[PDB]
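Participant: Structure incoming, see below.
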2 protein chains.
Amino acid sequence: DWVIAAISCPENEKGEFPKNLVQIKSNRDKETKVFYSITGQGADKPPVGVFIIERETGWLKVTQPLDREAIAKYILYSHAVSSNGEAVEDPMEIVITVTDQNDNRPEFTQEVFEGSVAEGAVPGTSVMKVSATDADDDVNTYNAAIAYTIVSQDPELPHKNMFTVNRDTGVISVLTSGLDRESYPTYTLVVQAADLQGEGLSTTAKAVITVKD
Amino acid sequence: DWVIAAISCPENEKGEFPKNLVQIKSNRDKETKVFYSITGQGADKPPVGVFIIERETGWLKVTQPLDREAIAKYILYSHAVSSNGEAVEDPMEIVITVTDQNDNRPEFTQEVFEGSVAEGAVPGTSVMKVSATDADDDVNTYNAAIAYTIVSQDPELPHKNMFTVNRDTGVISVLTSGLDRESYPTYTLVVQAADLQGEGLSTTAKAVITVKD
Ligand SMILES: [Ca+2]
Ligand SMILES: [Ca+2]
Ligand SMILES: [Ca+2]
Ligand SMILES: [Ca+2]
Ligand SMILES: [Ca+2]
Ligand SMILES: [Ca+2]
């Protein structure tokens, strides 16, 4: 049997609802009056009534904005019943797919990441890793594509930029010489993760680095 | 059989082509690999290739902007063929409907309309009618809803506004007293027709009125 494998709808649509999706009918409507209905989660099962079909015209519609991160795909079936009460078609599968918008900020997996480094470590020495996740669609968009940056370093001594971060991996490394346990044993870095390859929604966390012998 | 009775597409779409319309598949694709194709005017018949279907995925797409005033409805059929060469579904009817944009200016049915009026006619006397048409969708929009106005009167004597026009019907009537064949035997009015109930696209024509005894 034929299936409508996808009718796409972006999440978070604005403007007037309901919105038309597609009109389906039985070509047996030349024989009898036919009445249309739909079943499935999103139709008669929870979330009830997100999708409706006009009983006489067969216009399938969506009645509220969708949310890809809650339900990304709805599987419905359309039904066609004559006025005398006989189903005149085998029910047809109709799938609604929800496309992504950038509506989730990245989140670091920890509020505070801890790491340590030997004071004599040569510039370039990898110290620790910070990590973030993003609930948006990393398959089809850059809405979940995170760039890591360092926002600040406390203290700014002996130099303001003792460390750097790999923009893609979140690995933090020694950038310059001068680390010294006896002068400054601890650094607090504010790190940022931002989606849209660093241009989008952002969040911060801390990396606390202990300088060892 | 089920029919996709309408997938709507506005005419004159901008941005990137091709544009996805709907994805259709055979659920017999669990048994065999299935290849999809479409037939109909707009697909394999003229205008060829305005609609295409991806042979493996079943994504039906439109490849160029549509024009409601040229073709307002396309009737396509989808086909599903196994890799061994057997049609695995009855072809399904899929109708694409083109929705309207206001892209046609009203047009008067004549460049010059002629009428006459007796000089003693009381104010309110109907003189003649001007008429315009509009190729846009008068059923579903106001894109063809015309308001008539008078733009100018030559000569502006004895008064600047000797006539008026019914905004809906285009009937021109005597507005005030003072018409006189021996003083001014002829008036040329520039008349305007504008769609969007007078707010939209506009055109002009002339109404030449002869004053009789
Ligand atoms: Ca969402
Ligand atoms: Ca995001
Ligand atoms: Ca999202
Ligand atoms: Ca047009
Ligand atoms: Ca128009
Ligand atoms: Ca039009």
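Here Swiss-Prot sets the residue numbers for chain A, with the shown residues being 157-369 in order.
According to its header, the structure was obtained by X-ray crystallography, 1.8 Å.
Cβ coordinates come from backbone N, Cα and C, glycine included.
Among the features that Swiss-Prot reports, Ca(2+) 1 binding site is placed at A:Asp259. Taken from Swiss-Prot, the feature Ca(2+) 2 binding site applies to A:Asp259. According to Swiss-Prot, the Ca(2+) 3 binding site annotation covers A:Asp290. For the mutagenesis experiment A:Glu172 to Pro, the note given by Swiss-Prot reads: Adheres to and takes up L.monocytogenes InlA coated beads. Here the residue is the original one, but Swiss-Prot notes a mutagenesis experiment at this spot, A:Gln220 to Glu: Increased affinity for L.monocytogenes InlA. Greatly increased affinity; when associated with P-172.
For the listed features, I'd like the structural context: burial, neighbours, distances.
Facilitator: Contacts of A:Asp259 (Ca(2+) 1 binding site) defined by a Cβ separation under 8 A and a same-chain sequence distance of 6+ are given as A:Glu167, A:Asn168, A:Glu225, A:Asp292, in order along the sequence.
Annotation for A:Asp290 (Ca(2+) 3 binding site): spatial neighbours A:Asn260, A:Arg261, A:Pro262, A:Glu263, A:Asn299, A:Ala300, A:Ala301, A:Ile302, A:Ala349, A:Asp351, criterion Cβ-Cβ under 8 Å with sequence separation of six or more. In three-state terms derived from DSSP, A:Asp290 (Ca(2+) 3 binding site) belongs to neither a helical nor a strand segment and is classed as coil.
A C-beta separation below 8 Å, combined with a sequence spacing of at least six in one chain, links A:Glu172 (mutagenesis position) to none of the other residues. DSSP assigns A:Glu172 (mutagenesis position) to coil in the three-state reduction, placing it in neither a helix nor a strand.
The Cβ of A:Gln220 (mutagenesis position) has 13 other Cβ atoms within 10 Å, all protein chains considered.
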Participant: Output: those recorded positions from A:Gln220, A:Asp259, A:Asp290 whose CB lies less than 6 Å from an atom of ligand 1, in sequence order; none if no residue fits.
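Facilitator: Near ligand 1, sequence order: A:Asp259.
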